[PDB]
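Right, one structure below, let's go through it.
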Amino acid sequence: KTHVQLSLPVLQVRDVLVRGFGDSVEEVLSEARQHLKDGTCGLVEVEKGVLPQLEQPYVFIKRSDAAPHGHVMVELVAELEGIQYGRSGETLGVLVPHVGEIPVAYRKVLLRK
């Protein structure tokens, strides 16, 4: 399927144990997609002070369209030293590995895969 319904656990930035997916734009997008498929991907909502507490390159989910079954359609955009790889809508948050942190909420998304 071109899209997959996912419910992403929303994590507090200070709880996150693994603060990024890797060391290159290509690796972080690769790893993010793998973790999204394996159900091991968390989401941190972006506010003042959040991104400096996480490791670059960043992987964002961004709204790709204006929401089937409550699932917002999103796509992945990576960011490294202020340059984004991909073009999309409003940031829903920054993706991180999930390794058993307790979420505060769930974000239903339809991921363009």
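Chain A is numbered as in Swiss-Prot; the shown residues are, in order, 11-76, 79-125.
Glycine too: its Cβ is placed from the backbone N, Cα and C atoms.
Annotated features, as they stand in Swiss-Prot:
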type	residues	note
VARIANT	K47 to R	In strain: Omicron/XBB.1.5, Omicron/EG.5.1
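Gap check: 2 residues are unmodelled from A76 to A79, and the C-alpha separation across it is 6 Å. Sequence-distant neighbours of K47 (variant position) (same chain, six or more apart, CB under 8 Å from its CB) are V14, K125, listed in sequence order.
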